[PDB]
Amino acid sequence: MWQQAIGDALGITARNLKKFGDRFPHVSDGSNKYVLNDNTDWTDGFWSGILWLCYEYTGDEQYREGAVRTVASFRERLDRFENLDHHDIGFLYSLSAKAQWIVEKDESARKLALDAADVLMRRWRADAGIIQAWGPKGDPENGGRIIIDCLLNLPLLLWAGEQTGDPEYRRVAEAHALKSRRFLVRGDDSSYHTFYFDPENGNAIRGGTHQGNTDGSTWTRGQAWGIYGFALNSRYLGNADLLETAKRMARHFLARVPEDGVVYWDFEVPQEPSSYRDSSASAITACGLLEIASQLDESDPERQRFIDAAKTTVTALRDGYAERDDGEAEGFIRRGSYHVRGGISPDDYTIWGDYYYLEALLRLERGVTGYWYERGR
């Protein structure tokens, strides 16, 4: 049963919209209140996504109008190019502008998403064959660095390619996804957080972490980005190798889920209650598991196993981590972690965790698949 779980999210969201106003939630910091920003981070799209999902579930225009207002903010953000010189254009615009196009076919929203996709293409580095994740072009430290999270920024490009017919979008996304599979994914099915290439020729330099415990550890959200990310790219590209990788990474993740069903922040640290968790990694994986299953043939016995693993994850989140709408709580699930070693919100709400938790509930209850691709594709 997912209706009551969704109900708490609907209540929390409706109240949040009236409190946040035109502001955007990011993460909490030691309390049940979200730290807010004026659309200046990489997570603003998750708020839009949540509003759109709530609208799709209820048909209640209070959610739609809030979403539309955030889209207007995104139109302004792009026109002013405020903090958009990085790869997170996908997370920001797929869940806001593209989402509105998916929900109600708004032409201006479609244009905004395409304008955004065009801006994201500026991050492509022809000489290295990758999308630069962080910093300005040529940045000494990150000029040739990619991160596994970027897999979720590719849908915006793939979608833009199918909308415009411009083969460049798919070419770049496919190349980046394949390069990610070869260098970000490890031989034991674990994964690196980031990887460095020579900006001049694309030679592989080394793998390295940013939010994981060590360069060779397994940041669980990173593993999660791989699971859902490779599955989303596999759908767009009809690439069986990417789907296989998503499955391998998923099995690796699942074999390391603790007794309460929600993962710790890194698989290579003490797997005991004293270690911080990352409910957001589990939420992302729940969506990834369902995505994987949707691409498997009905005759494949592992299909139902992936679906059940997803239901079990959502249940674990609902029962042990979900916030009830008590008129105060501003987040859907507790114990997410942003940057543990950096001491940044290690036991808090994360708006992305909230978005994926709700997307999983909508997938399970209504078959609503989010805003990574057109419905029916």
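Looks like X-ray crystallography, 1.8 Å, at least that's what the header says.
Here the Cβ of each residue, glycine as well, is placed from N, Cα and C on the backbone.
As a published mutagenesis entry, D88 to N appears in Swiss-Prot alongside the note: No activity, but no significant conformational change. Long-range C-beta contacts of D88 (mutagenesis position), restricted to its own chain and to partners at least six residues apart, with a cutoff below 8 Å, comprise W42, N153. In the three-state DSSP reading, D88 (mutagenesis position) counts as coil.
Feature annotation from Swiss-Prot assigns active site, nucleophile to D88; the stated evidence is experimental evidence.
For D149 to N, Swiss-Prot lists a mutagenesis experiment annotated as follows: Large decrease in activity, but no significant conformational change. All protein chains shown were included, and the count of other CB atoms within 10 Å of the CB of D149 (mutagenesis position) stands at 26.
The active site, proton donor annotation in Swiss-Prot covers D149, and the record cites experimental evidence as its basis.
Record note (Swiss-Prot) on the mutagenesis of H339 to S: Shows higher affinity for unsaturated chondroitin disaccharide sulfated at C-6 position of GalNAc residue (delta6S). Within 10 Å of the C-beta atom of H339 (mutagenesis position) sit 15 other C-beta atoms, taking all shown protein chains into account.
Annotation note: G342 (mutagenesis position) sits in a coil segment as assigned by DSSP. The 10 Å shell around the Cβ of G342 (mutagenesis position) contains 10 further Cβ atoms across the protein chains shown. One mutagenesis experiment catalogued in Swiss-Prot, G342 to S, is accompanied by this note: Shows higher affinity for unsaturated chondroitin disaccharide sulfated at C-6 position of GalNAc residue (delta6S).
For the mutagenesis result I344 to K, the note given in Swiss-Prot is Shows higher affinity for unsaturated chondroitin disaccharide sulfated at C-6 position of GalNAc residue (delta6S).
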Study note, to complete from the structure: Cβ atoms other than its own within 10 Å of the Cβ of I344 (mutagenesis position), all chains, total 13
Revision key, fill the gap. Cα of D149 (mutagenesis position) to Cα of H339 (mutagenesis position), in Å and rounded, measures 14
